[PDB]
Amino acid sequence: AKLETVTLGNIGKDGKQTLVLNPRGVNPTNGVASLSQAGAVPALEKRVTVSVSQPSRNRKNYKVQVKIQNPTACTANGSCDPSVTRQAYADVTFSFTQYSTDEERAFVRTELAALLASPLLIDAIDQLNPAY
Amino acid sequence: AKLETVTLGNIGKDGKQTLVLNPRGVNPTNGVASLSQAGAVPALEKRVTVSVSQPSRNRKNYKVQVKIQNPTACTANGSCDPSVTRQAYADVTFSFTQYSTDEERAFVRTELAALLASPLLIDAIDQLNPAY
Amino acid sequence: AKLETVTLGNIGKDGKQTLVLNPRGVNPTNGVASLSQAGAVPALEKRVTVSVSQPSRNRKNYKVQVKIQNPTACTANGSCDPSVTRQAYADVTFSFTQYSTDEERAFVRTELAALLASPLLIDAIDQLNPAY
Amino acid sequence: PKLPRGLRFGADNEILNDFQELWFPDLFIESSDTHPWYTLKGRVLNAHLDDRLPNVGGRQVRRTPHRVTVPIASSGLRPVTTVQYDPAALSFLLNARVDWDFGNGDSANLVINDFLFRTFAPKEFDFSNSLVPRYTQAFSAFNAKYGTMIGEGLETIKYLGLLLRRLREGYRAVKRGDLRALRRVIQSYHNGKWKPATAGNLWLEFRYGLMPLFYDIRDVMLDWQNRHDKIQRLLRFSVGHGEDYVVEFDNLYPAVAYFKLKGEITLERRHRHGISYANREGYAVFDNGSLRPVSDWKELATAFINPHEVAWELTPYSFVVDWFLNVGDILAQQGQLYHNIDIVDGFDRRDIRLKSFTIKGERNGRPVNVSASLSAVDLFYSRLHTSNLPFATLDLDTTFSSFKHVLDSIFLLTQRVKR
């Protein structure tokens, strides 16, 4: 549907964190939409990117790419302006076949989320731990 | 933590779908864990892969890779055994800097999930639609 | 499951022979587990090796390889230390197709054992005799 | 008294470390005092008062004496110093200089130094959930990262044995008199032909034919000693991680009937697990030097390659046979480190160090500027020795099996050089 303000509740380890994302427009070249938090400095502002794709002579498969960019502001650099320090990269992709059905895709969508809420990944993500 | 049976509720467009994943062990070569539904034929069985990484002389950044493989069984092929038809590929990666903090990562984890529940992606995922 | 101490009863022509195998760890290079009796000299100690495999661009089939190495100690060589004399090699392999089912495999496992208890092989093995 | 607390006898009068005591020591009760009396330099109550009074305290700490002895393995690392330390709520010496100005006549300055107190610190913890998984992950990359150096040294040592099989022909040529085979090997060394044609001695021709050969072996044994020690450090696998933590404390009353002092101290709860990898049977026979040292190996190698010798009139034939005999003896000594090498000792040492912290001054609720500095004296040191692993995954036998038979063929070759 239409790019809109996207509010998000239940965020962060607390789950009391909330975030809104304004539509940033769409880069027509790569054909990729953009979403962002409204901050002060766009360089500091959180970014969310989604894209679709269509099969070509190069590839017969659909690609759905989602990337998230969350920098780390250094408030006091010893200078009057904050500066980017660390840049968190969150990337998600999807592949499908021209005959892919709806529920299959839908099935993929939820389960990925459930994993993200699974106690497995949290140690993997938060504490950077392998499967043991 | 330890690889375990991972139960998942609230799956699929319905959200009444449930899934369990048994620990498949870990391939030590690539250093990647594996999880699967318990089905009949492993080739048919759903697969879930997670991995961590550590910075080397090649890269100073942590990588967390998660891939999901959900084939499509053809029950009646005209033959006595089912066969793989379509293979759904769900891939998720993560990048972080050695100085990456905890909450930043935690912040990434939730928001990605929220997006997956956002009304935006569902049309993007389920109905394969761009941002309009 | 986990590598563990593996006790074995009913061994040898008597069947009163017993054997334990401690987990030796896994060589990650070839990706092969190792098990051994706890003796004095590892060179003398019985070895048991198991391995799995996964299909690659080179082969579409699963391989399960099991090798057994049982040397023959020479207690008195005329020297203060025993020495390896004869080395018994027992090798077992398995091939399967990505569509291989469970019971088929299970069916293979038992029957091979039954043969090993069959009166046919014992003369073949113990007394080195062909099928007549 | 012949047996110290860390040494054990044997069957052949061999002094080895007593593994029964070295693994688990004995808990000794400490009754003495470390710093029971502290001094005060300052003023209080507008009167000069310098007195010495003891504060609260108490001495209950279990300690064990350290042991530094010779290693239990040839060309090995020093043994771990197993010391058990029981935490008693470690005290930090307080050095705080405070200067307050309030009121019209109530002005005093005193510095309380070496003030010990008691806090609440976690006596035990466990980091194996994040360490053990990361421990087995470096094993996969070890074959790619350090595998190049391992395979490189294996090729440089095989060429040394080949040279040893060729020079035996030139030595024995003088014995029976087959000088025809000698001239075939000499011509295959030099680029051209400049060999001396004048009729000399019978043994002097062996010197000229081996002139470039002496410089070749010298460079082989030179850098080999350096690489031999580099690979020994890789066997000790130790990984760990630090995490941030804060410890809160209260109930401090160092200024009696004047004020109270509080603050916060930040610690670093760290954990690291080391492992030992050496010969399983290597620690059964050892003495206080029985073997050939390596400190002179760099000097004794060039002692024969140099054109200048002191053995010419001293029966050189006897010195040559002794020279090769000493080479095979050293090669056999080093050859006993690759037969079967497995995990032998293991230890888990947990510690909590100290980092920069801050101190806030207050007087019954009023803010005051306080500048202090503190240091740590005692810390957590408990190295628990054990043999076990949660998930053991290691294989180094076949990797080093190719190196074992190389030195075996060399040791058996020198046995054919007898009198």
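What you see of chain D is 2-420, where the numbers are those given in Swiss-Prot.
Every residue, even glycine, has its Cβ placed from backbone N, Cα and C.
What Swiss-Prot says about this one:
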VARIANT   D:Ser189 to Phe  In strain: Qbeta_3
VARIANT   D:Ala198 to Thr  In strain: TW18
VARIANT   D:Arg219 to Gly  In strain: Qbeta_1
VARIANT   D:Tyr254 to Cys  In strain: Qbeta_3
VARIANT   D:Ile360 to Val  In strain: Qbeta_3_F and Qbeta_3
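Features per Swiss-Prot, on structure.
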residue  : record           : DSSP class
D:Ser189 : variant position : coil
D:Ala198 : variant position : coil
D:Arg219 : variant position : helix
D:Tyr254 : variant position : coil
D:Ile360 : variant position : coil
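Recorded residues D:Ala198 (variant position) and D:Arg219 (variant position) have their alpha carbons 28 Å apart, per Cα-Cα distance. The sparsest Cβ neighbourhood within 10 Å, among the listed variant positions (D:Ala198, D:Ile360), is found at D:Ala198.
The two recorded residues D:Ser189 (variant position) and D:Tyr254 (variant position) have their Cα atoms spaced 90 Å from each other. You'll find the Cα of D:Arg219 (variant position) roughly 63 Å from the Cα of D:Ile360 (variant position). Within the same chain, residues at least six positions away from D:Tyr254 (variant position) with a Cβ under 8 Å of its Cβ are D:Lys261. Packing around D:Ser189 (variant position) is summarised by its Cβ count: 8 other Cβ atoms lie within 10 angstroms of its Cβ, all protein chains included.
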